[PDB]
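**Q** I have a structure here, written as structure tokens, and I will follow up with some questions on it.
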Amino acid sequence: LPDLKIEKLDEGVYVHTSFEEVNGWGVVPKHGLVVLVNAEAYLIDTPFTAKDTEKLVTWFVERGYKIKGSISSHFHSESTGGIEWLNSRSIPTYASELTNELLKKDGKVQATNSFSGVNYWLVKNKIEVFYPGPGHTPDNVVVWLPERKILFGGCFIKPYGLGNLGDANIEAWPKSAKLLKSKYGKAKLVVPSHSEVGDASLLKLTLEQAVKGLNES
Ligand SMILES: [Zn+2]
Ligand SMILES: [Zn+2]
């Protein structure tokens, strides 16, 4: 199985890329991010594996970066596989109230730090979390990196298909993609969860794909 990939994306923001054979297109590259406030690192989404979380973690730890915490876009393992480990390591793990009710609903270890509402600042003016509303998952959120004008749509931003409809609010995705396409259009880059990093246009295509997605069924 493909090795973890940590590629600087922009200033103080890396794109860790884990791979889990969720039998979709076989092996899938789950793109996450490690926002480096300054001397501190934040795992935006955690690899589906503790191992990779450990690797990603120490990769940054090893380079003098204290890991203040992780933040998950949604409850799936793509974004929570490491909360467990991160928790054993006493890493402040962050997930929405809705994701945790979902993690707890799935008997998965829940992130120790919750938060709710349309928006939550994980870091005053640097790591903004956001509930565009239901979409890929009922709890799915997106993390905006104001400073770099980078958004981590994660699995919400699905520009070429809606992907896993399993836990998706096909009826609410559009509304969400629009509330999203409306709040973060100032975006310089949008970070999907399985596609190359695109620009503010991904917010529109996700919308299109969502309505499109809805039109069918
Ligand atoms: Zn997902
Ligand atoms: Zn996904």
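The numbers used for chain A are those of Swiss-Prot, and the residues that appear cover 22-238, in sequence.
Using N, Cα and C of the backbone, Cβ positions are placed for all residues, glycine too.
Look at Swiss-Prot and you will find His95, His97, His157 tagged as Zn(2+) 1 binding site, backed by experimental evidence. As a published mutagenesis entry, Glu105 to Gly appears in Swiss-Prot alongside the note: No effect on catalytic activity against ampicillin, various cephalosporins, or imipenem. No effect on resistance to ampicillin, aztreonam, various cephalosporins, or imipenem, in JM83 E.coli strain. Marked as beta-lactam binding site by Swiss-Prot: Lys179, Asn185.
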**Q** Starting from the Cα of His157 (Zn(2+) 1 binding site), work out which of the recorded positions (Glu105, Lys179, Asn185) are within 10 Å.
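**A** Those near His157 (Zn(2+) 1 binding site) - Cα within 10 Å - are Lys179, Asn185, in sequence order.
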**Q** Which recorded positions from the list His97, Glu105, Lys179 come close to ligand 1, meaning a Cβ under 6 Å from one of its atoms?
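**A** From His97, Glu105, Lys179, counting a Cβ under 6 Å from ligand 1 as near, the near ones are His97.
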**Q** Taking only the Cα atoms, work out how far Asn185 (beta-lactam binding site) lies from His97 (Zn(2+) 1 binding site), in Å, as a whole number.
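**A** Distance between the two Cα atoms comes out at 11 Å.
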**Q** What is the interatomic distance between the Cα atoms of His97 (Zn(2+) 1 binding site) and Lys179 (beta-lactam binding site), given in whole Å?
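**A** Between the alpha carbons of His97 (Zn(2+) 1 binding site) and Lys179 (beta-lactam binding site) there are 15 Å.
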**Q** So, in DSSP terms, is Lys179 (beta-lactam binding site) helix, strand, or coil?
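**A** Its secondary structure by DSSP: coil.
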**Q** Quick check: with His95, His97, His157 left out, which same-chain residues have Cβ atoms within 8 Å of the centroid of the Zn(2+) 1 site Cβ atoms?
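**A** For the Zn(2+) 1 site, the extra neighbours are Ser94, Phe96, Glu99, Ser100, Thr158, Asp160, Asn161, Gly175, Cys176, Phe177, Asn185, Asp188.
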**Q** Residues with Cβ closer than 8 Å to the Cβ of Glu105 (mutagenesis position), same chain and 6+ apart in sequence?
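**A** Same-chain residues close to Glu105 (mutagenesis position) (Cβ under 8 Å, separated by 6 or more) are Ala71, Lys129, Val130.
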**Q** Measuring Cα to Cα, tell me the gap between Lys179 (beta-lactam binding site) and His95 (Zn(2+) 1 binding site) in whole angstrom.
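**A** Computed Cα spacing between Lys179 (beta-lactam binding site) and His95 (Zn(2+) 1 binding site) is 14 Å.
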**Q** Same chain only, sequence gap of 6 or more: which residues have a CB within under 8 Å of the CB of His95 (Zn(2+) 1 binding site)?
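**A** Those within reach of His95 (Zn(2+) 1 binding site), by Cβ under 8 Å and sequence separation of 6 or more, are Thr101, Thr120, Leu123, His157, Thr158, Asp160, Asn161, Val162, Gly175, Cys176, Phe177.
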**Q** What is the Cβ neighbour count of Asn185 (beta-lactam binding site) at a 10 Å cut-off, with all protein chains included?
**A** 15
